[PDB]
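Shown next, in structure tokens, is the structure this report addresses.
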Amino acid sequence: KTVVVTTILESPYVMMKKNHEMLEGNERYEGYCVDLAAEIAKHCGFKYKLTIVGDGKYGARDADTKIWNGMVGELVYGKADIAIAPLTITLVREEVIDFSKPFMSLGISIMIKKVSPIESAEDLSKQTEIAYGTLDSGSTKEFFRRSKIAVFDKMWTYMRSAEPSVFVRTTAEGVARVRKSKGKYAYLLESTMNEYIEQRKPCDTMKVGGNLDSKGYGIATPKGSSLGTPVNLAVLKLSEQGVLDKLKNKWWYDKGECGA
Amino acid sequence: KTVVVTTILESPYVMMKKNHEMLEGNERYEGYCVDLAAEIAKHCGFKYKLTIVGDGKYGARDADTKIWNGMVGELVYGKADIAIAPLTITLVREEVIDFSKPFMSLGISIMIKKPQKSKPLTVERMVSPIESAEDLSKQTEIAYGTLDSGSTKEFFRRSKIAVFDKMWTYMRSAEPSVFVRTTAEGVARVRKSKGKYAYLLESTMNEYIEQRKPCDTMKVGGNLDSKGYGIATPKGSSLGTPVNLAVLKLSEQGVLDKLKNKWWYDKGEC
Amino acid sequence: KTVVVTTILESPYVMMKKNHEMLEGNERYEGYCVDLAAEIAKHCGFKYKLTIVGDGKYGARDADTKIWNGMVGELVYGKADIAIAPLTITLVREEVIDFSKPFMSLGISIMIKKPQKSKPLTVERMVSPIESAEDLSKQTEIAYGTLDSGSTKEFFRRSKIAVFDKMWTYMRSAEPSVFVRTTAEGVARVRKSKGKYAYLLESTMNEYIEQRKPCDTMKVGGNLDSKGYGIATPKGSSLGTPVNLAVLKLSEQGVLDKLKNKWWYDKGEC
Amino acid sequence: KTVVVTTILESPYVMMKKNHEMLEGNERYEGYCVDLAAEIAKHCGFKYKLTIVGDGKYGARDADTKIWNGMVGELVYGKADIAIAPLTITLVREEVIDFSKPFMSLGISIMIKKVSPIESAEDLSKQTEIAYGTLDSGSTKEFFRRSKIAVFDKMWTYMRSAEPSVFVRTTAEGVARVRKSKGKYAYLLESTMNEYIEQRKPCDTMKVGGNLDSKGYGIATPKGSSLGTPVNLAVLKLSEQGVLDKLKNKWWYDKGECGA
Ligand SMILES: NS(=O)(=O)c1cc2c(cc1Cl)N[C@H]([C@H]1C[C@H]3C=C[C@@H]1C3)NS2(=O)=O
Ligand SMILES: NS(=O)(=O)c1cc2c(cc1Cl)N[C@H]([C@H]1C[C@H]3C=C[C@@H]1C3)NS2(=O)=O
Ligand SMILES: NS(=O)(=O)c1cc2c(cc1Cl)N[C@H]([C@H]1C[C@H]3C=C[C@@H]1C3)NS2(=O)=O
Ligand SMILES: NS(=O)(=O)c1cc2c(cc1Cl)N[C@H]([C@H]1C[C@H]3C=C[C@@H]1C3)NS2(=O)=O
Ligand SMILES: N[C@@H](CCC(=O)O)C(=O)O
Ligand SMILES: N[C@@H](CCC(=O)O)C(=O)O
Ligand SMILES: N[C@@H](CCC(=O)O)C(=O)O
Ligand SMILES: N[C@@H](CCC(=O)O)C(=O)O
């Protein structure tokens, strides 16, 4: 009985190698999440199959319908057994799926094309000359929707009432938008992906400010599943012997195809 | 019914008030941990009384007769219901108790007494004889110590990394023992050692001591490992889900961030 | 029963929202004044309807055919119940309506176009032809005027001081139509006058226009006097005491200061 | 029937004349408040007698007793008819006495001896080596006690718990304590008296930071008294014709025994 694993096409977590057209099975995928899934299977001792989520959405619940899309929907509705992917641990998602202990710390950061006048987030909210956006159906957008800090509510009020839409469909599309905006558009994304982008050639984007908050990535399992304890123990073990640190160093700093 | 909550006197997590001789109940203690417990009670209503573990240890797997001591030992054997205190999440601990989601990020850091400023146009510069863990392990002129019955000692004991293994090998044979009973003893040793002692401790406490007078000690390098603090609860308890949900609610509400800002950086004496 | 609340369209006190076409009720208007009305309704429970007076005037009294116009006229003759708007407290108005305690300080000032940077070691300095009110009265190469049917004209008309009386005499002697119907018209006259006109207005609006693009005007000198903005109710009304108490409570609670900061200094530029 | 006017001994509002031993009656008093009372009587048309408050307190309500002392006590208990004195208009005082329109704006300031490390109030609250105190039985003390702002709350916690008594009995005692503390003490007092002190020789004190809030001095009358409207319109008249400004300039800047 193989285990269906739901992932997303996001770098450096999952890459579609370079010759996927002439490869079969999981051998056509590479990345941090593929290595993490391999280690999880090695510790637990189960066969796994890598399946991409049908819709390129991390997961959210749409109001007035009460339905889930993406990996979270693929988990609550029994379409997959485990989600080794950069899924943010949030209060809403925990009520419907089980989150393991975080395996990668993260924070909300602001990145712009290459002293930067943006500086911190409050100045970005005050300065309306330069626009800022957020990935569609992500934890950042839901974080800003339910935020209560006055500055964060100002940012949310600006984003929900803007023309055209400041939101972006995919992270790569947001990177392209910020690169092609000549410093007129800003992107709010996770610290890990932003760092990976800023350490990659041509290196036309940089991180500004600090981290708005602190979150984490966890291995997701369906509610009431028997895999929660083994995957939690495996994540704890990997953190104890630093396999996660080695994987992050390999996939974030070993290549270093940038000037730094 | 009022449950038993256990804490340990570590500043700024749990500190005794100046006017505490006559006060009774939960009003005796003040700190970050008591505020976290108050917010936990506000989210899910329950009655709690602040207690301190008898031997004042975080909890370690004692060898030989296989006995758990300190906070974890109290939690396991039914004398405790929940521990709201800076207890790091550990695989060994996770196999023995249940841990909530990390409410505080942490890492192993290195402490050293701040050297005197170098005189050499006329600008003044600081020279750090210690920079990283590899250089600290390579040298022998400066001894280094850890906390007795602490998760840092467990991490060093079974670390496959060559530098960490060499460090632990030095620790086990070093005489007199560099291990200290309380973090206060370690900070005192660092202060009185004239710079000949490096006491490894969690990044949060190191930053707290740095921000506070007499601010004669400094934190060197980056975090060797990345870990977190979790609210402990005995296995097979119905209270784990409410505390996990309350921690998630507090983290998403920004209460934890403002509490950390007000307890670690608002009281900056240097 | 819903009472009538009359206001005046002055930024940032009362400005229509961009998407006001497809909205009805009080949701169309936004600014400092609507927030003050919301706090007033929160303190004392009542329903209010936001209305704009037909002639769009603050209030003045004719001498030959005595009649009160604008907001004060609306309040006196029973057409309105309360005016939560920047109405200056005046002795003449106090004899025809009831003013609560002031909720914002103010002062008569002078507006002038911002001069160009002076190139002539290499520094840039701001030099203005006007330094205070006395020089403006003494000089005759820059014309000045106030707002039509307002409190500033009333103050200048019956001022015994030599400088202000002389200014009023020139206001009757220059003989253009130096009095402007709206504050926006006077600001536009100052901006497009290339440096030939000075506008007298309240310090609050002066600062608001100063901190907003294209910011081609400066605040010169200091306030010629001190006045305030009060919530006005008709004489003999039972609502004067509740609104007075609500304003006092808001002032003690710091809500007024936070609204002033968020509507005057948190939206600035250049 | 002469009208009893309750005043307090506080400069420059009311000064006890140096020749008062040979001066009998209302002639023995001079100051801003004496001139204001003279103008009020000139407008309204009543005979006035200035009587100092028995106990040098502006006014407050005792906790667990519910009694009023000082000017407010002298007003609500029928001891005096009008209070022409620097009485701060506050929320709780208005419920028991009638306040007129303010005749002088004011704010909460900071007093220290002559780099200015303290600067603003938040930095004053951050630092502990230097202590700050206010005057008991006054608007500032009640405002600090009843303030709900976190920074003001921590200031109140500091002053309410300090040994010895950080509070002061009189404004002159406060400025003397500031002068003799060699910069180790801070006084939070009304901005008007702060300016008067800082412009008076030997000029060893100066104002730092900005005003924490905005209040006003008003003429006080007993609840239900008939003097409300006459004194209110008199204050409005005086403020409109600038006599109030002239008196302020005379009693604060005309002498100028300092260099500025
Ligand atoms: N350095 S990092 O961001 O790749 C990173 C971040 C984290 C790691 C491990 C690594 Cl390598 N483990 C912790 C978990 C492990 C065990 C101890 C704390 C939680 C449970 N979560 S974390 O603090 O989010
Ligand atoms: N800034 S901090 O170290 O006090 C801190 C650290 C952390 C916080 C919140 C704060 Cl304020 N919440 C996260 C939690 C939120 C959700 C994602 C990871 C856990 C579950 N853990 S954390 O990354 O260990
Ligand atoms: N800073 S400001 O001009 O917006 C401002 C000005 C004033 C405020 C409050 C604010 Cl926020 N309250 C006072 C009121 C409070 C009590 C004392 C005077 C009146 C009654 N009036 S004020 O001195 O005219
Ligand atoms: N220049 S000053 O501080 O002596 C001063 C301050 C003030 C004065 C008059 C003077 Cl001279 N009058 C106003 C009053 C007049 C009318 C408008 C606001 C109140 C009612 N209060 S005030 O803004 O507190
Ligand atoms: N990976 C995040 C989305 C990234 C973002 O917030 O922009 C999530 O699973 O919610
Ligand atoms: N926080 C650690 C103790 C500190 C240390 O070991 O350095 C624990 O809970 O075990
Ligand atoms: N605020 C003034 C009008 C503005 C002005 O005259 O400059 C009033 O209420 O009369
Ligand atoms: N004059 C003030 C007291 C001065 C102070 O606040 O220190 C009052 O009447 O309340």
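Every residue number used here counts from 1 along the chain in the order it is shown.
So how was this one determined? The header says electron microscopy, 3.3 Å.
Yeah, the Cβs are placed from backbone N, Cα and C, and that goes for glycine too.
Under a cutoff of 8 A between CB atoms, and with a sequence separation of 6+ in the same chain, the neighbours of A:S139 (L-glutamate binding site) are A:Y58, A:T88, A:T90, A:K215. Positions annotated as L-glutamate binding site by Swiss-Prot, on the basis of experimental evidence: A:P86, A:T88, A:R93, A:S139, A:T140, A:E190.
Counted within 10 Å of its Cβ, the other Cβ atoms near A:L91 (mutagenesis position) come to 20, all protein chains included. In Swiss-Prot, the entry for mutagenesis A:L91 to Y (Swiss-Prot position 504) states: Promotes dimerization. Strongly reduced desensitization. The structure shown retains the original residue.
In the three-state DSSP scheme, A:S139 (L-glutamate binding site) is classed as helix. Around the Cβ of A:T88 (L-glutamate binding site), the number of neighbouring Cβ atoms within 10 Å comes to 21. Residue annotation for L-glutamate gives A:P86, A:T88, A:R93, A:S139, A:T140, A:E190. The furthest Cα pair among them is separated by 18 Å. Spatially close to A:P86 (L-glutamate binding site) yet at least six residues away along the chain are A:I8, A:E10, A:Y13, A:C33, A:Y58, A:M104, A:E190, A:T192, A:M193, A:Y217, judged by Cβ distances under 8 angstroms. Cβ proximity to the L-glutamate site centre (mean Cβ of A:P86, A:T88, A:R93, A:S139, A:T140, A:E190, cutoff 8 Å) flags the following additional same-chain residues: A:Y58, A:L87, A:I89, A:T90, A:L106, A:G138, A:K215, A:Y217.
Separation of the C-alpha atoms of A:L91 (mutagenesis position) and A:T140 (L-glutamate binding site): 13 Å, rounded to the nearest whole number. The Cβ neighbour count for A:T140 (L-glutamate binding site), using a 10 Å radius and every protein chain shown, is 20. When secondary structure is read from DSSP and collapsed to three states, A:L91 (mutagenesis position) falls in the helix class. Among the recorded positions A:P86, A:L91, A:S139, A:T140, A:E190, the ones with a Cβ under 8 Å from a Cβ of chain B are A:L91.
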